[PDB]
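Right, one structure below, let's go through it.
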Amino acid sequence: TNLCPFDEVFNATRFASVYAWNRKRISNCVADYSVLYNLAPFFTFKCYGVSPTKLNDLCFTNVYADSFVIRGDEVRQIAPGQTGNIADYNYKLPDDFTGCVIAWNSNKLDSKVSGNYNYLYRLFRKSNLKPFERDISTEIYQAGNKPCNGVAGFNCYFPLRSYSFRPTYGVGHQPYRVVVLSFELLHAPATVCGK
Amino acid sequence: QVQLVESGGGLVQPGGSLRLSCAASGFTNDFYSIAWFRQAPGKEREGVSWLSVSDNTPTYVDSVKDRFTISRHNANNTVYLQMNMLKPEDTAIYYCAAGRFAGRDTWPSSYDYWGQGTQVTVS
Amino acid sequence: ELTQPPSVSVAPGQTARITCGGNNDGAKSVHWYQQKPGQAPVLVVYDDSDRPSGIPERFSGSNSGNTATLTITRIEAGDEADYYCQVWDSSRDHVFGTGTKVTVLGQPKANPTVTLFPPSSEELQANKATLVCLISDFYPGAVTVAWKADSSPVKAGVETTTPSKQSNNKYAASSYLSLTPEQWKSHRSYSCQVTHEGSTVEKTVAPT
Amino acid sequence: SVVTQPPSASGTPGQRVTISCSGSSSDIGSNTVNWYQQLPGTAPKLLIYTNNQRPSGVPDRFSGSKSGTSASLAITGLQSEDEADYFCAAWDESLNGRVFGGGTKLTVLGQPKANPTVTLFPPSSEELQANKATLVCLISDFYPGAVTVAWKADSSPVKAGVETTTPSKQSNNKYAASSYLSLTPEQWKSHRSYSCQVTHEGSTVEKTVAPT
Amino acid sequence: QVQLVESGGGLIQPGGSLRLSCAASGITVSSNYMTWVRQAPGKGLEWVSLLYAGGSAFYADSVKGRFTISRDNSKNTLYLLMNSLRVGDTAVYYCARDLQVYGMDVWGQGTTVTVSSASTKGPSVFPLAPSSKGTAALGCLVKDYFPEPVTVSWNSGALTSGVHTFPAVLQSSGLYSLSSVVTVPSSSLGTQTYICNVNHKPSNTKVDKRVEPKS
Amino acid sequence: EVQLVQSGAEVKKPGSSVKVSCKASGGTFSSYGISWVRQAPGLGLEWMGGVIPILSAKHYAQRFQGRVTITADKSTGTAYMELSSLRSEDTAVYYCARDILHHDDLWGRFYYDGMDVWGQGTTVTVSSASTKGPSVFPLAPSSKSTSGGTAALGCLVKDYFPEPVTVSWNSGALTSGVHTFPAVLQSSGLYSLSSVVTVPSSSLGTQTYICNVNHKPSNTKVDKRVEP
Ligand SMILES: *[C@@H]1O[C@H](CO)[C@@H](O)[C@H](O)[C@H]1NC(C)=O
């Protein structure tokens, strides 16, 4: 009677940057629902394709827990059919996404008075990301006609930038920890039930 | 197509009550959620109450917990916000918003459908 | 919603400071652009304080709190242009300031000559009414025009030129208020208020 | 602080040595560890950078290793120029910044026992005419650079008015130090003699001066 | 080098369509944040649209549903399709390469787009009577004409010194209006006759209007 | 190949602030971070903070968090480090070095992984006392400083502030046998050093020995004759 390790994802001490989002593969365990919506007025909670009150009555093949951090103005991009610097170049959700999105203000954890520049995001990419694609590439982005050859110069810029989470910023700029739960159901034996 | 019709505001004394109503139109099914945002003088839009329709699950911020009640009447597809024991803090323009999801958000930009605000003054 | 002062006036060789205000100006970066007359803008300052290659060290930026600042040291006549700030913050849209004209003083300060005309009796019979406010002989070439009904602000129906260099190197401008004959006869007086670097000149006409 | 190094280390020339570096989860738990070599007086230089990568100009005698929460630096075929300070450092995240070790001084055995040369100067008549008195004891040409200085008034020790410098490496790789004893012109004339005792490696050399 | 050459501007009737081009040199459009920015005649800068390197497009609220940004990788050119135009859209349109954090470095020379009515209409001339309250200023209101310019003389050119004909406004209706004033001594208002001679060559309008004090 | 030249040494009063520069030859910023590390006399190294120009990013060490500023003007290609509200314990040599960057892709972070090229360091001293010229006294030779026909004579440079003081003998004509000792920091906050030279005892009656003390902070030069 192994319980699904949901505490390791929400109560994790450090989240990953958005461009290298972490995914915890959860299966063969006793799930739960209550905490999900019942909990308390904590954060954002949006489900797509499934109802939270019905999660306890459904069995799934695998449940994927994606966790990362972005700023406030970008939480709306973690949703099916969204565009933007986060949705197109960091973490894209499919149009037929079946799952829920959870995001809370973690200004008290991930923002320092001198700026917490450890959290990074991708700024330049030649094409859009497919759903559930993780690009950790750090190659010099060629924005011009001449090749870069690993030379940071004109029309050759580094593809990552830092978030600067300072607690004195506006709420649209404060760090937000995001937890995305994907519910998959394919031709397989279902193991992630919650009763 | 989709449209939100708001009503119910007015002037009230501290301690009084008020009932806001939001009528949701061009929705195919019951898979949407309603949120109430109030805009105090000089403040940003802030969520106060949410309802996931398909689940019939309510959520209220702590400052309004026992004073506000949200509910839905099925036939007229209208969500009601019963505001009791009103305080001067509650003075704001209130908006209802809808989104194609089951849940709730603090971010206004996350709701694609908005009604026109109704004025609530408590003094 | 970026707010910039309408104009700055700095003696040649001195230093200018241009402010760019807004709410929650901490996290977002600021960019600055120079637009000489008849030219495309040229990025002069990016990411608060960086100068791109080839741009003089006289320019410099800073940003904190609710105000960013563009600083131009040792000003010459080649700096006479309009300067706009722009925020980087939003990834789906960009907004610009209202622009600031930095007139390099080539002559002493001149206060404007304001002349206001009521609608002609011939225009009123065509069922039209236009208040004509003409401004001339002011230096530097930067003015703002506010209209008044009795003593209440009027915003609709106002058409104002941009300051243009006249013969004696001073500047001229004109402001028009389109009204209906009923609106002109209802109130007791209309006013044209012209402000030029702190000083304010006002003229008033009445339906008689 | 979390990172720890042994204070000193000894090794026979031509043989192998291991310097240990002890850490936690907040530094070596998820971040690489590097090593720096600093000669006394000069500036540190990079020795190892990704647990065990060597920069250009560092020979294969130096080898790094990292296991869990501990790290280690190995020096094979010890040479004289390897006598220096060695620091390990890793990017600890709890504090959001690099943290340096306490350091490890390395001593290569092959050096001899250079005894210190001591010269003691009495207060000049010009300083005494200014109502001041300073005894200057100069110590030079001693290796290894570690000495202890003691002053004696007539037949009794004294610590009041003593100022002593730390040892400093000279040009000939030996060390130097200086000690000063401030006195009043009356304390100088009152006592019969003053002595500067310099103890180096268990042995002491004493110089004595007396008023005119 | 680096060049952003634009084309496709001109005059177009309201509700019409016009497509703008932005030929690029040295900079690859398909791998850059490319934007369009228009500047109304004598106003500030207003960002219009953008195109991501990945294909996502975003527009301003004032052009949403009416404007469309596209590109052609073979021709290395940025395009801006404009439908259902109005006079509010009349501006000089620029195309530039966005570097986001590093701002918009390279800009195009800009093409001009003029949207209004059309024609060759004549102005309505109204006298600006001198006020009854040592010098006095009287003039002529040359209202609603297109296109520029008009010539204003006084007393068939016999009055020149003191005359000040101001530059014309471009009303939101697309029509022009100006005023020409002459500041004369107060003592001559009753003994002298003042007549402005307004000529509009394109409509061949020749208006002579007397300016008498208001009764 | 590039070099990092920092600003000259600094002496400040408690409460003031110091700003150390660090020139980066050309485009050193490209794929290279910069760290600021200080070292107190006889103590270990202490990371203060850093910056990454390609990421437009910078971090600070807990200890100095709230009293430090690190800037990087990319047009000039150089970095700065300003420490305010200085205390006596801040007396140290402040170093500036380029850090080779490591990419931890597992956690999506970018931190410094060793600093190969170093600056020459900047000495910063913080003491409450103010400027004062030294009192130079001669250390005369006698039979007690003589050993084997060679004599040791010197000069005492006492009570000066701040560093440095340069000493020469006979306007530079005498160099061999000279040993100028590092200054001691007295409890009063003033410095004092000594400079001695060993000469043949036979030259005492034939050669005149003068030590040239130079304390540029006080604009004082002292030429002290040393006689038996
Ligand atoms: C972590 O679990 C605790 C219960 O031990 C709970 O109170 C808390 O809300 C959890 N953290 C988050 C971020 O949900």
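One is the number of the first residue shown, and numbering goes on along the chain from there.
Determined via X-ray crystallography, 3.1 Å.
Note that Cβ sites are derived from N, Cα and C of the backbone, with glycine treated the same way.
In the three-state DSSP scheme, A:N11 (mutagenesis position) falls into the coil class. Under mutagenesis, Swiss-Prot gives A:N11 to Q (Swiss-Prot position 343) with this note: Reduced viral infectivity.
According to Swiss-Prot, the naturally occurring change A:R14 to T (Swiss-Prot position 346) is described as follows: In strain: Omicron/BQ.1.1, Omicron/XBB.1.5, Omicron/EG.5.1.
Swiss-Prot documents A:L36 to I (Swiss-Prot position 368) as a naturally occurring variant and attaches the note In strain: Omicron/XBB.1.5, Omicron/EG.5.1. On its own chain, A:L36 (variant position) has A:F45, A:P52, A:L55, A:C100 as residues at least 6 apart in sequence with a Cβ closer than 8 Å to its own Cβ. When secondary structure is read from DSSP and collapsed to three states, A:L36 (variant position) falls in the helix class.
DSSP assigns A:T44 (variant position) to a strand. Swiss-Prot gives this note for the natural variant A:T44 to A (Swiss-Prot position 376): In strain: Omicron/BA.2, Omicron/BA.2.12.1, Omicron/BA.4, Omicron/BA.5, Omicron/BQ.1.1, Omicron/XBB.1.5, Omicron/EG.5.1.
Counting only same-chain residues six or more apart in sequence, the Cβ atoms lying under 8 angstroms from the Cβ of A:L120 (variant position) belong to A:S17, A:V18, A:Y19, A:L160, A:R161, A:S162, A:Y163. According to Swiss-Prot, the natural variant A:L120 to Q (Swiss-Prot position 452) carries the following note: In strain: Omicron/BA.2.12.1.
For the naturally occurring variant A:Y121 to F (Swiss-Prot position 453), Swiss-Prot gives the following note: In strain: B.1.1.298. The C-beta environment of A:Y121 (variant position), restricted to residues of the same chain at least 6 apart in sequence and closer than 8 Å, consists of A:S17, A:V18, A:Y19, A:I70, A:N85, A:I86, A:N90, A:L160, A:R161, A:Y163. DSSP classifies A:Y121 (variant position) as strand under the three-state reduction.
Among the natural variants that Swiss-Prot reports, A:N128 to K (Swiss-Prot position 460) is described with the note: In strain: Omicron/BA.2.75, Omicron/BQ.1.1, Omicron/XBB.1.5, Omicron/EG.5.1. For A:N128 (variant position), applying a Cβ distance below 8 Å and a minimum sequence separation of six or more within one chain yields A:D88, A:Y89, A:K92. According to DSSP, A:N128 (variant position) sits in a coil region rather than a helix or strand.
Listed in Swiss-Prot is the natural variant A:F154 to P (Swiss-Prot position 486), annotated as follows: In strain: Omicron/XBB.1.5, Omicron/EG.5.1. In the structure as shown, the Cβ atom of A:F154 (variant position) sits within 10 Å of 15 other Cβ atoms.
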For A:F154 (variant position), the one of A:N11, A:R14, A:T44 that lies nearest, given that the recorded positions are compared by Cα: A:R14
Other CB atoms, at most 10 A from the CB of A:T44 (variant position): 23
Recorded positions, contacting chain F; criterion Cβ under 8 Å; candidates A:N11, A:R14, A:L36, A:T44, A:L120, A:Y121: A:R14, A:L120
Close in space, distant in sequence - A:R14 (variant position), Cβ under 8 Å, 6 or more apart: none
Within reach of chain B, those recorded positions of A:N11, A:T44, A:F154, CB-CB under 8 Å: A:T44
Helix, strand or coil at A:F154 (variant position) [DSSP, three-state]: coil
Filtered recorded positions, from A:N11, A:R14, A:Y121, A:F154, whose Cβ is under 6 Å from an atom of ligand 1: A:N11
Spatial neighbours, same chain, of A:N11 (mutagenesis position) - Cβ under 8 Å, 6+ residues apart: none
Among A:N11, A:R14, A:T44, A:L120, A:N128 (the recorded positions), residues with Cβ under 8 Å to chain E, listed in sequence order: A:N128
